[PDB]
There are 2 protein chains.
Amino acid sequence: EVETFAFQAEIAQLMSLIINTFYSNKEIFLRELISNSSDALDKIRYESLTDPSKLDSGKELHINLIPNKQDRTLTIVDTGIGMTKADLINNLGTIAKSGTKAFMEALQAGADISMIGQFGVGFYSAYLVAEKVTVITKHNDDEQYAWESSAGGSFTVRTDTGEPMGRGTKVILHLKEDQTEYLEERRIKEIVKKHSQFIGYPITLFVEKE
Amino acid sequence: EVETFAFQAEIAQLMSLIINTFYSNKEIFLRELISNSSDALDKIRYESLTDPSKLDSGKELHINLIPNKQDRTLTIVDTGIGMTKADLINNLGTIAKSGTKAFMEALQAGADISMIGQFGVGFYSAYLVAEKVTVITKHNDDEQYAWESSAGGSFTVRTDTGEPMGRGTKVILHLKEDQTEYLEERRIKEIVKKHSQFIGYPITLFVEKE
Ligand SMILES: CN(C)Cc1ccccc1Sc1ccc(O)cc1O
Ligand SMILES: CN(C)Cc1ccccc1Sc1ccc(O)cc1O
Ligand SMILES: [Mg+2]
């Protein structure tokens, strides 16, 4: 079963703004997704402080960056707290309606798109570079699910019978045809060093067979 | 009953660093505390999206800044999710052990104290300006508690029979004798505009009788 949901009007508006506004500084999408991963890792760490069994689904707390030039995908994997099905449907665990409001009011007051993460909706900066985003997630309290959207007002949720993850979130960015620089090792390294050099979890940039 | 707890060695180390390092840019303490309040407000908002009764303890989501020159206190009040007794004992709901580690490693790599909030331990920047901090908190799942510390390696927790808060957190900064500029209306306004101008909750700066 694939279930299809409509985005709330404000989130649809946010994604259309991200897709259609001319804005050259697209590289901040990776900082925002790594920041979300770090937040998710913080959350499972915090829960584990009083219930160590929370880590039975995986003790390692890390972020992996996986480019694939054949599929034209960049995948960000974390072993953080993950998302339940209900979290996925609630705009990926965000307060996206109120966050979008505050982001829009800030843009009116002289903010720019790079400040999106201050308003809790940094995930949607993925659409600066991706035509489609697939999110695979596993939370301790639910089964493994796949969320997907190519924007256009709707997203799908289905149970994921793919590779079991144990716990965490994978964001698969199906890149736009003119955004393949974000598959290049030196480009990813540059962005991580520029924007994410002090993240408190190991970030491993995977290599590809040439 | 007043219970006294020792800080973990790493947190005690962090507070001693904050208290003893020469660092003139102390004003960032307010940005960090407002940011924590905004995070707590985001959390109760998110919970309320699927269980509206979470707001039975108070529908208003806001931040108040209350200077008191007679007591020499600056109080930051929020109606966010609040903290249970267990949260208070776990370093105010932070991952302070791992966060302190990452903050220290960043300081070695060219970070400065103003970046403390990136590592989840921004609360402790309160000790840039306060000799003592009192935290009154009420979470939906627990009773109202008061946490207190003048650093020096220990903190206390007691049930609070003061004014019932409903839900949220009050951080009371008992300011150092040479830090009373942070009670001045124009100074607080300047800092809020400089560092917190896009927070998505109303921030109300209370006035005093002269
Ligand atoms: C809402 N929670 C239950 C989970 C959660 C909380 C904070 C941050 C991330 C997350 S999950 C996640 C979402 C987006 C992403 O890009 C990476 C992630 O790890
Ligand atoms: C751990 N949670 C259960 C609560 C919580 C989560 C995130 C941020 C703040 C908080 S509570 C709080 C702590 C410090 C402060 O300065 C202001 C606050 O509102
Ligand atoms: Mg944050």
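Quick note: numbers on chain A are straight from Swiss-Prot, i.e. 16-225, in order.
Going by what the header records, the deposited coordinates were determined by X-ray crystallography, 1.8 Å.
Each residue, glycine too, has its Cβ placed from N, Cα and C.
Here the residue is the original one, but Swiss-Prot notes a mutagenesis experiment at this spot, A:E47 to A: Strong ATP-binding. Strong interaction with HSF1, HIF1A, ERBB2, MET, KEAP1 and RHOBTB2. No effect on interaction with TSC1. DSSP assigns A:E47 (mutagenesis position) to a helical segment in the three-state reduction. Using a 10 Å radius centred on the Cβ of A:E47 (mutagenesis position) and all shown protein chains, the other Cβ atoms total 21.
Contacts of A:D93 (mutagenesis position) defined by a Cβ separation under 8 A and a same-chain sequence distance of 6+ are given as A:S52, A:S53, A:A55, A:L56, A:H77, A:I78, A:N79, A:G183, A:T184, A:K185, A:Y216, in order along the sequence. For the mutagenesis result A:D93 to A, the note given in Swiss-Prot is Impaired ATP-binding. Strong interaction with HIF1A, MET, KEAP1 and RHOBTB2. Loss of interaction with HSF1 and ERBB2. Los of interaction with TSC1.
Secondary structure from DSSP puts A:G97 (mutagenesis position) in coil. Taking the Cβ of A:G97 (mutagenesis position) as centre and 10 Å as the limit, one finds 28 other Cβ atoms among all the protein chains shown. As a published mutagenesis entry, A:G97 to D appears in Swiss-Prot alongside the note: Abolishes ATPase activity.
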